[PDB]
Amino acid sequence: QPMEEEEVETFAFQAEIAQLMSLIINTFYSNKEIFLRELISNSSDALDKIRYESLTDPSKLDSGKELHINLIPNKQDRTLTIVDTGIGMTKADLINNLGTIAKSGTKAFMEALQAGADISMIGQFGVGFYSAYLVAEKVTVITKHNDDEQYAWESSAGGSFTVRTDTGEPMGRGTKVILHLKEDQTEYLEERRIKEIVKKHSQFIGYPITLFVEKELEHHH
Ligand SMILES: Cc1cc(-c2c(Cl)cccc2OCCCC(F)(F)F)nc(N)n1
């Protein structure tokens, strides 16, 4: 008789990834806006990937031809969501690429920071995604790859993350990164702030970037 039932898996982050997340989410930096550049950069790469695949197999765009990036601030939920129609991830991709297997860059980046590097260089070590925790207390990733189910990944950086099937609104293809913002980081929900950050840092992204300001209408939250 339950409306829904689903299995939820909990995985431990690999140690260096856990270490990186703790350093990022706890440390003061004065240039936190760079997180948006890193996430938009990931979307652009994911969009490059599906586009490349579609070169030799057009039917890979049966799940949607438009290649673009949406930014969706929601003040009532205090969330900023970055959505793309890129290649998406399989369940194994989520588990493997978002916490259980460390690349050398995870330790390299922390080494670099010790050697005097700047947090803004995180993208050069292939781990820019985790810069999301500069501004977010929790991150939810919803993703759909061709021929696969839609999955939801989530972590509040406790040393572990969860994976489960996402039964909400079906995406055609791609990835949503939902940032549940820290209380003092709500500036990044403001249209003015989002525009100036995109203009400054993402000028050379070769895909449409579109803002959708989300508001839940009264009595209809
Ligand atoms: C498929 C996908 C994957 C990611 C992504 C996430 Cl959520 C966490 C950590 C690394 C990532 O990509 C690395 C690059 C993945 C590549 F090469 F497929 F683009 N982001 C988006 N928007 N889309």
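Counting begins at 1 with the first residue displayed.
Recorded method for this deposit: X-ray crystallography, 2.0 Å.
Even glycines carry a Cβ here, placed using N, Cα and C.
What Swiss-Prot notes for the published mutagenesis of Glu38 to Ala (Swiss-Prot position 47) is this: Strong ATP-binding. Strong interaction with HSF1, HIF1A, ERBB2, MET, KEAP1 and RHOBTB2. No effect on interaction with TSC1. Cβ neighbour count for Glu38 (mutagenesis position) (all protein chains, 10 Å cutoff from its Cβ): 21.
Per Swiss-Prot, mutagenesis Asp84 to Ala (Swiss-Prot position 93) is noted as: Impaired ATP-binding. Strong interaction with HIF1A, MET, KEAP1 and RHOBTB2. Loss of interaction with HSF1 and ERBB2. Los of interaction with TSC1. Taking all protein chains in view, 28 other C-beta atoms sit within 10 angstroms of the C-beta of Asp84 (mutagenesis position).
Looking at Swiss-Prot, you'll find the mutagenesis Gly88 to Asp (Swiss-Prot position 97) noted as follows: Abolishes ATPase activity. Residue density at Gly88 (mutagenesis position): 25 other Cβ atoms are found within 10 A of its Cβ, drawing on all protein chains shown. Secondary structure from DSSP puts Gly88 (mutagenesis position) in coil.
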